[PDB]
6 protein chains.
Amino acid sequence: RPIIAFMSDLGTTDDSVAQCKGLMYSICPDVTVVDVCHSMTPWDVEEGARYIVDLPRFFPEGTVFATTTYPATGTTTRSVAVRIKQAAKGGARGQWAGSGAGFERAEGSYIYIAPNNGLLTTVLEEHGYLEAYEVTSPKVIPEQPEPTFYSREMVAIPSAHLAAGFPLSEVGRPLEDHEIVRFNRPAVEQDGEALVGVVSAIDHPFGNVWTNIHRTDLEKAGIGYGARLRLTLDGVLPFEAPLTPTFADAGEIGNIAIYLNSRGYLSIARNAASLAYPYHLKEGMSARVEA
Amino acid sequence: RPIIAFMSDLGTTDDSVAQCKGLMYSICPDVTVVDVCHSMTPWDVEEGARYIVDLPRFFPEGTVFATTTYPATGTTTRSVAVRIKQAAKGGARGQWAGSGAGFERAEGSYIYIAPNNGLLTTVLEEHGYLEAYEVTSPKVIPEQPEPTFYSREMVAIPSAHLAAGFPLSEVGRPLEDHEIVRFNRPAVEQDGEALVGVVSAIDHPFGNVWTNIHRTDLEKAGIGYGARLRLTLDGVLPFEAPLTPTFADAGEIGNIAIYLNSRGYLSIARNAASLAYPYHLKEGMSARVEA
Amino acid sequence: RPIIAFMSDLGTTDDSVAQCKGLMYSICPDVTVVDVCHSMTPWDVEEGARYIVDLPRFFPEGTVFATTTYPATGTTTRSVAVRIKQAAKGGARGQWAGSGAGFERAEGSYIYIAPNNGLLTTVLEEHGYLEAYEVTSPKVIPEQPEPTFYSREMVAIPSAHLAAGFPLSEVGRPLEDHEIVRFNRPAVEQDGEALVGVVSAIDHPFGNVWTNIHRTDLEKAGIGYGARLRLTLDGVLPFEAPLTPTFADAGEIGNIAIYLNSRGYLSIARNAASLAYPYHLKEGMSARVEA
Amino acid sequence: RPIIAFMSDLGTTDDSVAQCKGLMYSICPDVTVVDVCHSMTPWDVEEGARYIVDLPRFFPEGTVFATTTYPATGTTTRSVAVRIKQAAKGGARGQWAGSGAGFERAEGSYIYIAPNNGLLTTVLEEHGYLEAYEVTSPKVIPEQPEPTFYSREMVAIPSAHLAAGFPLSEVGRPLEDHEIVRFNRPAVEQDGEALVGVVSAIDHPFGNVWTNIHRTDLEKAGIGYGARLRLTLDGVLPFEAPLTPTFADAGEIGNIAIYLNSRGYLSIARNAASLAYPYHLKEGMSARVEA
Amino acid sequence: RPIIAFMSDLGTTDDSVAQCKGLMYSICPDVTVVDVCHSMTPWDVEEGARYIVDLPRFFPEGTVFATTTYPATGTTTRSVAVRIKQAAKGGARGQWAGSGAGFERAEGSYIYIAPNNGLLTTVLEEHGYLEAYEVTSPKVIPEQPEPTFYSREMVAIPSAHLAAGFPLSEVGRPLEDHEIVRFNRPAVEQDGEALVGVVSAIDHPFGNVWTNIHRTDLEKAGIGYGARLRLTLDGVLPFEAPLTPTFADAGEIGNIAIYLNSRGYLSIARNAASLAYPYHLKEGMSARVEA
Amino acid sequence: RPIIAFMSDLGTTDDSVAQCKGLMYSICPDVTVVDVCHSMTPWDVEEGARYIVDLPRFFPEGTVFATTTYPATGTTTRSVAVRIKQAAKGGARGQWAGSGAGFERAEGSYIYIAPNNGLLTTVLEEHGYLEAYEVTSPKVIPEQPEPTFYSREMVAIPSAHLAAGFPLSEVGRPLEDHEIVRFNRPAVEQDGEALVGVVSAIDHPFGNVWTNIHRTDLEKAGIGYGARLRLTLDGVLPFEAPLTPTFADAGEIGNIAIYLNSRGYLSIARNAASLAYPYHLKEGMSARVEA
Ligand SMILES: Nc1ncnc2c1ncn2[C@@H]1O[C@H](CCl)[C@@H](O)[C@H]1O
Ligand SMILES: Nc1ncnc2c1ncn2[C@@H]1O[C@H](CCl)[C@@H](O)[C@H]1O
Ligand SMILES: Nc1ncnc2c1ncn2[C@@H]1O[C@H](CCl)[C@@H](O)[C@H]1O
Ligand SMILES: Nc1ncnc2c1ncn2[C@@H]1O[C@H](CCl)[C@@H](O)[C@H]1O
Ligand SMILES: Nc1ncnc2c1ncn2[C@@H]1O[C@H](CCl)[C@@H](O)[C@H]1O
Ligand SMILES: Nc1ncnc2c1ncn2[C@@H]1O[C@H](CCl)[C@@H](O)[C@H]1O
Ligand SMILES: [Cl-]
Ligand SMILES: [Cl-]
Ligand SMILES: [Cl-]
Ligand SMILES: [Cl-]
Ligand SMILES: [Cl-]
Ligand SMILES: [Cl-]
Ligand SMILES: [Cl-]
Ligand SMILES: [Cl-]
Ligand SMILES: [Cl-]
Ligand SMILES: [Cl-]
Ligand SMILES: [Cl-]
Ligand SMILES: [Cl-]
Ligand SMILES: [Cl-]
Ligand SMILES: [Cl-]
């Protein structure tokens, strides 16, 4: 019962994803293809990374994650396929996902295949990895790949072979760590007692505001549920509220909530109202907090 | 072959739906997850109810409907899981869906699991129910559920157990009828002999206009499939046309069609052209009809 | 392990697609339903045609393509079901799809079902057909079809019967070629030394510009990779670049690339930036190429 | 105390109008320059014509109207200067303007100067003319005119000489009527019992809708105040109201009024609310009236 | 050297204002017509009032202010003409306007003429008045006024007669105070130590934010230049800064400035950047301050 | 007959300009105020400079130019008032404006008064100056100027005294050249034989595109009035056409015209159609030209 979870920048407005899927079912007849999402900003490797980093612990062991934005499509570049180490514990407090005490995942149970353009930076950072290979074998990719469609040729197709049981180590040569491209992760800074980060994402479709300031960054500063915080955005739009577990703790609908989101990051919203949209708040805006 | 049909307000721009599906496949290996939609206006329980109310007759018996907008996420609230009675009939008459005379559905063949926030209001009304339960057992939800993600913790996860055959009656204690939250549905009022309701929906992607004025309000009002009607929208925009069963009945492409949609409601459209978009017609605009 | 690949104009904002899928699983329990896309401009049969013409080579043999925009829903019209001949080769070079040398697909191995409104024009033109039938039998359509929902009644339902192995030739009577509605598709005009055509699509979500000028058109003007081209859009934008296999060949990010897209068509783009969006280029603008 | 009333397409965002005015004061020191408007759609001679045709009765005799959109700037074309005949009566009733019984204006008492491009079509049609001359003498235009600024060179400058009392007939040679370019203005079609025309303008900033159906058209169909009308816009909006003198007659704020505008034309509006803006009604949509 | 300062909702996109002006020059040949503005939101008497209330002290004594939005155009209503008492001292601290110690204006030196719909509410409140008359005489208004153009018929025209020296008391009968329509002025409230008002206006074209909280309201609370204030808008977007005389006191470009505007009202801006526009701040938003 | 020509960033939506004009008429009873424009992007000293630099030759001698964007309003800064030397010549050659051979202007015939913030940079460059003074005397500015309104206090008021004949040399102390702030103007650079500048302006309302590439840069570059040029905008959008003196030279309506505007700068337009608006071309986009 193999699964491929598929994240691309292909969109859902034409037959691009369906072409990849027909091939995935062709190669791995028993496969289930789960869409992650296909709407990411094209070529934004950092955004793509956020949609894939936390997936492992939610999926059955043995799942393959086919994850791709491929701006270098048609170049001599080749995908990397990696077996991760730990399916972390996560959340706004960390754990295995699921009912009861959650579903514990054995180590080395998930493979990602992606362009080697840094898309997997946070996956490897958070999960570690046991082995990594360049994807080059004509057994798992086209002999004559379509130049403009490497997301199909060098990700979807080889991902189906992996799901179909093709030995990972057979895809191509091992990659040394330095050969795996990484993006730079801007660190959360300290300015006096405040923490300076950025708005990492607008949380669609709610218009919640996510920062890159993490629960661990907060607890490093003696900040926990119930602390009166001031959070400034874009350096000028400021906000004040206690840190609360969830939206409704803000009281009335529309009231500001400052909370930790399901990924453990300091976030800000309105209670059952959109914060970001009325004010055109955006990813990339400076975000500063302080108790 | 167990099915979960999944309707949420989570959107399709991030990994939120994938986290839920991952856990569904973890819990019910042989499951098939069918997306209903994930684009509903967040926290609009009335809109979400429209997308789920007439699902059962289209699905195989035993299908589990996981349906959720959860603005009370992270509070002491718990989901409700119900077995509905009649699978029923829809369109502008009431009947069974499918080829030939349609496929009859045995009573009690479908389970809905949703936040107890009135989302199931119209489902219970149209279908009735045989049993309803609070969803509390750590066999079917997390012992430590993520505060801001009850759509996953309190709907997606438990739905997967139900699809897998976990006894409904064991999810938690039984709920009395009064304990199941309902939303209020505004009635069609009378002014002279005109009926006065609202635009219940813009029917995307076509730009058709759906009213809350039902067949029954028309019938035993005098209006039948050939009546010249005057339909005024937003208190300003008047349209005139015979009541017809379909769009092409309007004749020329672009001509006004006033018809009954499949849910039996008075609707208005242009024939193979968009009515709503050019005039910027919107949900909630008043709608008035007279013969 | 039957597959229905499903392309409609139903959108993804309500339960319309889900109703169709529920019925597909009801009729063909072992079915896999693969979404192609549901976001096409309603009633734009030429656009719908673009999303379906290239599908066959990507899917396992026996796949049924349920493809539909149905502005004549509720009339006496009936759908057409056709068995295609060639699952063609049609990409930038013209090859079978998949790893190695590709998956060669047998002839006569795919069925399309669609309104008989010309939606299948390019499918038949490119692939040919072995047999075609009007879809009328109450064994595969409803005796009392919902007037406004022929995409479900006259496509989704019968596609599931076909996928379950209901004999093609039993859906209804044979259609003569002339009874199969086609739309006209203008040729590329071999103007003097130039090839004259149109922008056929904006390639979402990248903003790439696709023309209807196919590689075969380029051949016979003797135009291949390396050729210094002038591609003039909208009559006033004389873009100049060599024809290259892919985006990165243009060098700097944002630089213009002229290339052959994965459908085999002459296209223009910027390297890892959007061409169409910033300058609001649109489908239907003139496209002229020359070396 | 000479007056130039100045209507151009120059906008109010740069120094173009000021350059013209500086020159007007340089040439005719005692002049008063009255702005008509400068915001017309560039090169839309029919719109420009609407803003100037009704001016004469409002201004003191001897007023010079410098009116210009000049897309043929920098060519061999030269402007036309005309002395009109009747300063007409033309409002909802047809009267002289001002307190008491109005200011009766003598005949032959206003001069227009404009590009000879049809801008003056309705001026001549409504008022008649006594004499017309091509504007060529170096006494009133530059010997070396700025190619891209004929509105200044060939209108503003010569208008100031005219206002300073430079003899009309000395600007250049007499033009034969046929040498005076006119645009065609379609009539209201006396369709059966109805009068068929167009939306001629959206009345900014109120969003009122003006049609080209003049009170004289209404007369002779026997339509006057009190008449219950059906005014159908855009072919599909059958507005119904009595023809009333003014907006408030419609009763409640937002109620539809059908009236005669201050130019004498059949118009439709909402009482102290906007009709055109919310529903995006536009100039050029069909307009049909009938009682 | 009479002056009429003219404020209307007529806009500047057609010949409406020019019609009024031609008549003003016709009636009062020596007049200068100064535009105040013509862009006000139609029928917003409160906004119109803000554009006229502070004008007197800037203008030569004897100036007539013709000020009009006329939603009741064509009804039996008639304008009011009033001679004000004091040309106040104003500003963010109050005074006569001009060089040196300013230009002191004698009492009873200005007349406003306007519809009697409350437009003059704040004029009379701030300036007092010496006498008021209904404008009804056929010596100063048309015998047959155009129904839809009372801003011309009942304001522009009579204003020119006043400028021309027609005795004010001759316009019509005296009006008692209760016959002069007033709008309700929402008071600035106190909530603990805070002051609650509203955003009274977005200050175009800068995007500065003006409140209805006045310098006197502030100094009633012991708040003066240099006080650290918290100002919340829309109940959620908060801001912190000392009260400073001007924008540049904020330091760096873009920094928040809280200041008193030239009309003496508590305002908020960014230093040489727009505050309102990036965040879509709007008039009507709650505004609260507190030291 | 004294004239003030008035250019500001105050807009035309409130009473700001009227307050200034009121004081101008108070101080200089016989003055004529001519609006240049009031719509400039606030605080953009480069844009404001474009609207005032070529004014003098169009105006009668003795005209006072009051020109202001004042983001340093309320600081210790004071305005500068200068008498310019040559009135000069403009267009694409340099000459006098007006009928016949134009009207020559004696040297030293114009005074500008502006904030000392570089607004006059191009004025001084193009015209030279005979004398410059800091504006400080309480004879010409307020003793207590409103902090947020230096455009009125430090420009409008003093300009009116100057127009009235207040001796320039008495407004304050003389300024040395180095004390007059200038802005830096980016030069046209060379790449190969292409000239590389910027779009200096979108020429509203026509949508013409103005570059900072001047006649002189072209001349003594090889480019003359018949040269086939390639003009690339924003580094992407290419246009081709001969250099022509005007729009109609392009031939067909809509055709590309590359020309010199009146200020002598390389510009590009469509003939009697808008270039900028459909392609969303903007100020500041790079512009590159090659023969
Ligand atoms: N700002 C907000 N206020 C209240 N509820 C919110 C919210 N943002 C997301 N949710 C709710 O959280 C649930 C699980 Cl993610 C989603 O279904 C969504 O309805
Ligand atoms: N206003 C309209 N005119 C003509 N056809 C329409 C329509 N709205 C929906 N459909 C057509 O109804 C089918 C079943 Cl929902 C869809 O495929 C859509 O094409
Ligand atoms: N204009 C462009 N420049 C660079 N890369 C591009 C591109 N358009 C699509 N792709 C890349 O092509 C891959 C297969 Cl469609 C997609 O994943 C997308 O990332
Ligand atoms: N792109 C263009 N094509 C044709 N005519 C144009 C133009 N831009 C400005 N004008 C014309 O130039 C005259 C002097 Cl500025 C204005 O009245 C305007 O009509
Ligand atoms: N649709 C409408 N309803 C009510 N009043 C209206 C209106 N359109 C214009 N006016 C009013 O008519 C006056 C003369 Cl044009 C203007 O001042 C304007 O206020
Ligand atoms: N937020 C702001 N920051 C800096 N200066 C500003 C401003 N708003 C208006 N002004 C400046 O104030 C002058 C007098 Cl009203 C105007 O010309 C305008 O340039
Ligand atoms: Cl969250
Ligand atoms: Cl935006
Ligand atoms: Cl598990
Ligand atoms: Cl319902
Ligand atoms: Cl809880
Ligand atoms: Cl492409
Ligand atoms: Cl667009
Ligand atoms: Cl009107
Ligand atoms: Cl629009
Ligand atoms: Cl201010
Ligand atoms: Cl907005
Ligand atoms: Cl004075
Ligand atoms: Cl310059
Ligand atoms: Cl100071």
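To match Swiss-Prot, the residue numbers of chain F are left as they are there, and the shown ones run 8-298.
The header says X-ray crystallography, 2.0 Å.
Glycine is treated like the rest: Cβ placed from N, Cα and C.
DSSP assigns F:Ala279 (S-adenosyl-L-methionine binding site) to coil, not to a helix or a strand. Long-range Cβ neighbours of F:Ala279 (S-adenosyl-L-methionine binding site) (same chain, at least 6 residues apart, Cβ-Cβ under 8 Å): F:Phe254, F:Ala255, F:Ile260, F:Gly261. Annotation comment: Swiss-Prot describes F:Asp16, F:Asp21, F:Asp22, F:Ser23, F:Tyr77, F:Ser158, F:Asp210, F:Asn215, F:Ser269, F:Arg270, F:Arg277, F:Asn278, F:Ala279 as S-adenosyl-L-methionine binding site.
Taking a C-beta cut-off of under 8 angstroms and a sequence separation of 6 or more, F:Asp16 (mutagenesis position) has the following same-chain neighbours: F:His45, F:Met47, F:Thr48, F:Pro49, F:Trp50, F:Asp51, F:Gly55, F:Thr75, F:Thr76, F:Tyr77, F:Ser158. Secondary structure at F:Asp16 (mutagenesis position), as computed by DSSP, is coil. F:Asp16 to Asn appears in Swiss-Prot as a published mutagenesis result, with the remark: Loss of 5'-FDA synthase activity.
Under its mutagenesis annotations, Swiss-Prot gives F:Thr80 to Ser the following note: The 5'-FDA synthase activity and the affinity binding for S-adenosyl-L-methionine and fuoride are similar to the wild-type. Counting only same-chain residues at least 6 apart in sequence, those with a Cβ under 8 Å from the Cβ of F:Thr80 (mutagenesis position) are F:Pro154, F:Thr155, F:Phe156, F:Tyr157, F:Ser158, F:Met161. According to DSSP, F:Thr80 (mutagenesis position) sits in a coil region rather than a helix or strand.
As a published mutagenesis entry, F:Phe156 to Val appears in Swiss-Prot alongside the note: Weak 5'-FDA synthase activity. Take the CB of F:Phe156 (mutagenesis position) and look out to 10 A: across all protein chains shown you find 26 other CB atoms.
For the mutagenesis of F:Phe156 to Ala, Swiss-Prot gives this note: Weak 5'-FDA synthase activity. The structure shown keeps the original residue. Classification of F:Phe156 (mutagenesis position) by DSSP places it in coil, neither helical nor stranded.
In the three-state DSSP classification, F:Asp22 (S-adenosyl-L-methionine binding site) falls within coil. Minimal Cβ crowding within 10 Å, among the binding-site residues F:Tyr77, F:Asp210, F:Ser269, F:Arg277, is found at F:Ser269.
According to its DSSP assignment, F:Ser269 (S-adenosyl-L-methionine binding site) is coil. Each of the recorded positions F:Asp16, F:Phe156, F:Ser269, F:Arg277, F:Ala279 was checked for a CB under 8 angstroms from a CB of chain D; the ones meeting this are F:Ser269, F:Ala279. Contact with chain E, taken as any Cβ pair under 8 Å, is found for the recorded positions F:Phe156 out of F:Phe156, F:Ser269, F:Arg277. Note on F:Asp22 (S-adenosyl-L-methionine binding site): other Cβ atoms within 10 Å of its Cβ, all shown chains, come to 22. DSSP assigns F:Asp210 (S-adenosyl-L-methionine binding site) to a strand.
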